[PDB]
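Comments concern the structure below.
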Amino acid sequence: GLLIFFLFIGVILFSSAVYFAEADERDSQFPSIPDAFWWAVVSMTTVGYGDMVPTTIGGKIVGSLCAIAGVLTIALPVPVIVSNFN
Amino acid sequence: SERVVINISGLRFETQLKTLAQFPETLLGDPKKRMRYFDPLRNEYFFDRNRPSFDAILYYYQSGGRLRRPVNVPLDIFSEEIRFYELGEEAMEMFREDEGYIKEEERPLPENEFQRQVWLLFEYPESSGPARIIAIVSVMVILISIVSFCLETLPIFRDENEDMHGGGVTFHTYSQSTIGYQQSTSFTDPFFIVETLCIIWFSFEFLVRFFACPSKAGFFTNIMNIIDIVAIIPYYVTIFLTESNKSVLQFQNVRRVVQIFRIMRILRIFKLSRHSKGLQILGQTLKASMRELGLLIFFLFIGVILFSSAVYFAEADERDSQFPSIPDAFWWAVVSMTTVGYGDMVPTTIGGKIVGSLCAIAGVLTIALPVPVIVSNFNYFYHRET
Amino acid sequence: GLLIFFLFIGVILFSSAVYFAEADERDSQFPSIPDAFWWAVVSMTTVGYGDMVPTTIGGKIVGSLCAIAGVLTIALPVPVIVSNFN
C-alpha cells in the first residue's frame, strides 16, 4: 500500500509540474494534468514507452527528476517485500 | 562412574570416565595417551591450550558424536584442536562437510608417460610456459571464430553476389546463403577458409584431449568437453548434408536442417568457459538456481497472461486497438513487466492505461523476488574461489 | 570486467538468435548480427529505445528471454561493486 501510495504522490506531483512546464506550447503532448498521469507512471517505473515526452527545457528537467524520484520511490518498499518473500 | 577433571588453561571441565571411554582411540579416551597430561597433585589433566574450543570437544563425547565448532572460534584454530585431541579423520572429514567444504577429488596425470605429458598443456594452462601459449592461441581462435561467424551476416559481404539486384538464384548461391560461406575444395571463399582453419584447431583440441585423456569414461560427462563437440558438429554435419543433397531440389528439401545447424554454431561462444573462471562460476550459479529461475519464468508467465487478458479487454472496443488478441498482448506485457517498454504497443484507453500501470509495478516486484536468491548463490561461488 | 564480459556474451547470443528469427522477413529490422548488437544491449540494460524491435513470433520470444537474461546478467556483479562502494 505504501508503494502504491508513494507512486501516487509522485505521479500527481510530476504530472502537475510537467503539465505547466509544457502549458504554453502548441505541440504540448500533455493535454491536462490527469493526462500526464500516464506519462508520470511510465517514467517513474522507468518503462518509458515514449508515447508522451516533454519537449521544453523545463519539462525535461521535470522529466529527469521524475525518473530518478521514481527509482527511489520503488526502491524503498520493495526490499521489505523481497525480504518477506525470502 | 569415576569422575574425570580436565583443566584447560585454568578453565575447569568435568565428565565421567565412561563418557571419554566412548571413543577409545582419541587422546582423552586412551589412558596411555592422556597419562602425559595428568597432575597427581591436583587429580586433573592439564592442557596449556585454547579455552573457547574445548567446550565443543567435550560435548562431542557427551553427545556421542556431534562435533560443532563454536560460533566464536576461528575455523583454523578449532581444526588444530580437533587434530590435537586426535578425534580422528572420520569425524574431521564429517566436520568439514558441515563446515561447508567436501569434495577435493579428481584423478591426476594420464600415467601413460607421454599421454600424461600432453594432457598437461591441454588441460592445465598452469604447468609449462608453452601450455599457456596454447591457451592464448585457443582463446584467439575462438574470438576469431566468433567474429568470422558474425561478419558472415554482414550484408556488405552477402549482398555482393550474383543476385544482389534481384536476379536469378543459383544453387551455389542459394546454399552459400543458407550456410554463410561457400564450401569448395578450391577454398575460394575467405569465410570458408577462416571457418575451416578454426574447426581444424577445435577438432585438434577435441582429439588431443580425447586421447591424452585419462578416464575415457568421464569425458562426455564433463560439460566442457560437450561444448567442444557441439562447437564442431555443425561444420561436418553441413558438409554431409550438402554433399548428400548436391542438387537444388534436394538441398532445398534439407534447407531447414542446414539452417538450424548454422544457428547452432553460435554455441561456440561457450568455448570460452574453459578459459574463464567467472564464466564457470556463472554456470555453477545457474545450475544451482534452477528452482528460482523456474519460479522467475513461471511468475512472469502468470503476470503476462493476466495483464495481457486485462489490457486486451480494456482496449477491445476500439478501432485503433493495438492489441489484436490476448496472445498478441503477451509481447506488450513482457516488455512492460521487464520494464523494457519498446513502445511498439501501448494502451490508448483509460482502463488500458490503468492496467498498464499495475503491469509495470507488478513486473518490478515479480522479478525482484527470485533474483536476490540467484544473486546470492552467485556471490557464494564467486567468493568461495577468491 | 565480468559485468562487461557477461553482457558481451549475452549480446552476441541474443543478437544471433534475433537475427535468424527475423531473417526471412522483408521488413526485418535486423540487417545483420552485428547490427542486432545495438538492440541486444538496449534490451538487456532494459533501456528499450524502440528504434529496433522484433516483429516475428520467434523474434519476440527471443526478445523476451533477452530482457530477463539482461536483468540477471547485470544483477550479479553489481551487488559486489555496490558493496565495495559502501
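Numbers in chain C track Swiss-Prot; the residues on display, in order, are 329-414.
The deposited model was determined using X-ray crystallography, 2.5 Å.
In case you wondered, yes, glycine gets a Cβ from its N, Cα and C as well.
Applying an 8 A CB threshold to same-chain residues 6+ apart, the list for C:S356 (mutagenesis position) reads C:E350, C:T383. While the structure shown retains the original residue, Swiss-Prot records the mutagenesis experiment C:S356 to A with this note: Impairs N-glycosylation and abolishes expression at the cell surface.
The secondary structure of C:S360 (mutagenesis position), as reduced to three states from DSSP, is coil rather than helix or strand. Quoted from Swiss-Prot, the note attached to the mutagenesis of C:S360 to A states: No effect on N-glycosylation. Abolishes channel activity of the homotetramer, but retains channel activity in the presence of a beta subunit.
Per Swiss-Prot, mutagenesis C:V381 to Y is noted as: Confers sensitivity to inhibition by tetraethylammonium (TEA). In the three-state DSSP scheme, C:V381 (mutagenesis position) falls into the coil class. Neighbour list (C:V381 (mutagenesis position), Cβ cut-off 8 Å, at least 6 residues apart, same chain): C:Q357, C:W367, C:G391.
Looking at Swiss-Prot, the entry for mutagenesis of C:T383 to A says: Impairs N-glycosylation and abolishes expression at the cell surface.
Note on the mutagenesis positions C:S360, C:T383: the fewest other CB atoms within 10 A surround the CB of C:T383.
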